[PDB]
Structures are given as structure tokens and as C-alpha cells.
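Only one structure is covered here, and it is reproduced in the block below.
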Amino acid sequence: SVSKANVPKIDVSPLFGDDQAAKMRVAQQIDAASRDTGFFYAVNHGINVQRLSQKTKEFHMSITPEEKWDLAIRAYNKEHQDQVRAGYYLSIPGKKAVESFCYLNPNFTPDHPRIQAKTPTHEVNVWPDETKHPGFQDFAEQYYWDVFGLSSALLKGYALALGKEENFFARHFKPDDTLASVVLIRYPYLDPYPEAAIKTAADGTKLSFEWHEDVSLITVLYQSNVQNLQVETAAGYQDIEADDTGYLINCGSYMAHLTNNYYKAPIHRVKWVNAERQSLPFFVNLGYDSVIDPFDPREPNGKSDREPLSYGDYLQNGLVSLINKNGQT
Ligand SMILES: [Fe+3]
């Protein structure tokens, strides 16, 4: 048997308010979680996740093969050279089970200065036809702002946990420029399930996605109630229990860099499960030019022997590296 990872449920509601002592007590919880397995569930987050799951299902189950080509990223459709990040990520029956749809900041419009300048990692979102998916685009853009709000509150908690003022990260996380993404992932039930879409870990576990650290500052993740994630600890890989009422939070490798690995980016992997399910991450990314000066909360003077890294450089290279390591999703 596999042991259960310690993933505490933290009521994050004080991070939306003005009770500073209560926010400090949340921050302590975040600190403890981040120093232990690296994961926690945010509860009392205020987001309607049941509705998110329903609207996402309505999309995944009604989009057609024609629409998927028309929305496909460059990796699947050579005609779409501008779509590196945003669009549809196709399955390959008999070979690849997963499929997904990614979108970015809704404020990246054709007139946005970074779109005009053609700065890497910024793209204008692509959407299906409104008549075929009524309400979907509006729902998805409002969800971006709902989970942006939750993420801003969680960043106040991380900042306080590290001994900083509450806007230490959130001042870099702004609606006009954030590189944050939503990915609506469909993991399907398949009968038969093709062995080619199943990877095997060194310890024999059947996987859908191999070990990795997240390319993010933090990751704010909703998933269906099907257990699938595992975290590497000093005691081996342990199962993260599902909670389809909460958001699963962890740090990405930008947080590890900034904190000199005091808050590690936990290594985790996705087990293969033959079940129809959803995995809906929001990757909390800063702006392209955002630079946080690294520090070390374990050293008396707080200094670190790491160099500042702009977020845009981090993200463009991190996303390419993750594809190289674990495959195009
Ligand atoms: Fe991950």
C-alpha cells in the first residue's frame, strides 16, 4: 500500500479580510504546510467549484473534432503559429488520452502593449463559436478573475508566512499584466485504454504524467473527486487525497528560487486512473518583467547566493523544459 500524504485543510477566508492576527495564524499554517509535504487544501475559498466543474464538463463533452482543429495550438496545427500557449491541446486516440484547453489573461487583447510588441508568452485567447458554446467564454473569463482573486489572497498568506509584508508577491500579480493561465484538462474514461498513453514509473506505478516541479510561483488547482496525485517525500511517494470542494495549493519552482529552497517546489506526479475526470489548474505567474530579489528566511541577514530572475525568462524557458522532459500535453 501507499501511505497518505499530509495535506492539511486551511481555512483561507481570513486572507480576504482585515483581521491581521487571524491572517498571521493562516500564514503559520501555510508555512507549516510548505515546509512539510508542500501541499495544502484551501477551504472556505468562496469559489463555486460545482459550477466550474459543470460548465467545464459541458464544454469538454460538446466540443467537436472540427472545433478542436480550429482552436488548436501550434504543436497540433502548423497554421496557428501564434498559439504557443492558448488554445486546444488534442488527444490522439490509441496513443494519448489527455486533452485540454488553455487560456490566458483576458486583458491580452490585440491592443495590449505586450501583444503589440509580440513579447513571448503573451497571446490573445482563442474561443469556440459562441452559438455552439453559449455562455462559455463569459463564464471562463469570469472564472479567471474569481481564481485570480483567490490567488491574490493566498499570495498575501505566503508573503506573511515568509516574514514579509502582505503585498510582497501580490504587488507583482496584477490584472493588466499577469502571465497566469487556466488549463481545463479532460482525463477521459477509455475502454480499452491504450497502453501507449500510460507511462510506468521506476517503482512500477502506472502514470498519466511523470514527476516534475511546477513552472509557477504557486499553483491553485481544482480536481474532480478521483484520487490521482502523488507527492515525493523523504518517505517516498505518498498519495494526495482528493477533495472536490477545495483547491489544492503548492509552490512552483519560482517560489523555490526566491526563498533559496526554504519553500521547495514539491516533486509530484499524476497516477493513471481509468476514470472520467477533470484537472483545472490555475498557474499563478507574475508579469513578464517582474523580478523578486531572492532571499533566505533561514539566514540571520536573509541574504541568498542566488541571482534575480525575471519572471518572463523563467516562464518561457520553464514551459519549454517541461515539454522536453514530460512530453507535449
Ligand atoms: Fe504539477
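Here chain A follows Swiss-Prot for its numbers: 3-331, in order, are the residues you see.
According to its header, this structure was worked out by X-ray crystallography, 1.3 Å.
Even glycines carry a Cβ here, placed using N, Cα and C.
Positions annotated as isopenicillin N binding site by Swiss-Prot, on the basis of experimental evidence: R87, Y91, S183, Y189, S281. Sequence-distant contacts of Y189 (isopenicillin N binding site), defined as residues of its own chain at least six apart whose C-beta falls under 8 angstroms from its C-beta, comprise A99, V100, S210, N230, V275, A277, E278, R279, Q280, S281. Secondary structure at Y189 (isopenicillin N binding site), as computed by DSSP, is strand.
The Cβ of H214 (Fe(2+) binding site) has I269, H270, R271, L324, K327, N328 as same-chain neighbours under 8 Å, each 6 or more residues away in sequence. Annotated Fe(2+) binding site per Swiss-Prot: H214, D216, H270, in sequence order.
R279 (2-oxoglutarate binding site): 19 other CB atoms within 10 A of its CB, across all protein chains. Under the heading 2-oxoglutarate binding site, Swiss-Prot lists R279, citing sequence analysis as support.
Under the heading domain 'Fe2OG dioxygenase', Swiss-Prot lists 176-288.
Quoting Swiss-Prot on the mutagenesis of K98 to E: Strongly reduced the catalytic activity. Under 8 Å, Cβ to Cβ, and six or more positions away along its own chain, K98 (mutagenesis position) finds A198, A199. Under the DSSP three-state reduction, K98 (mutagenesis position) is assigned to strand.
In the three-state DSSP assignment, the secondary structure recorded for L223 (mutagenesis position) is strand. Swiss-Prot documents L223 to I or V as a published mutagenesis change and attaches the note Strongly reduced the catalytic activity.
Long-range Cβ neighbours of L231 (mutagenesis position) (same chain, at least 6 residues apart, Cβ-Cβ under 8 Å): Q225, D241, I242, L250, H270, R271, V272, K273. Record note (Swiss-Prot), mutagenesis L231 to I or V: Strongly reduced the catalytic activity. The unchanged residue is displayed.
Under its mutagenesis annotations, Swiss-Prot gives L231 to T the following note: Abolishes the catalytic activity. Under the three-state DSSP scheme, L231 (mutagenesis position) falls in the strand class.
A mutagenesis experiment is reported in Swiss-Prot for this position, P283 to L, and the note states: Abolishes the catalytic activity. Of all Cβ atoms in the shown protein chains, 22 besides its own fall within 10 Å of the Cβ of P283 (mutagenesis position).
The shortest Cα-Cα distance from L223 (mutagenesis position) to any of the recorded positions (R87, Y91, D216, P283) is found for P283. Take the Cα of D216 (Fe(2+) binding site) and measure to each of the recorded positions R87, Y91, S183, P283: the nearest one is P283. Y91 (isopenicillin N binding site) and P283 (mutagenesis position) have their C-alpha atoms 15 Å apart, to the nearest angstrom.
Following the DSSP three-state reduction, the secondary structure of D216 (Fe(2+) binding site) is coil.
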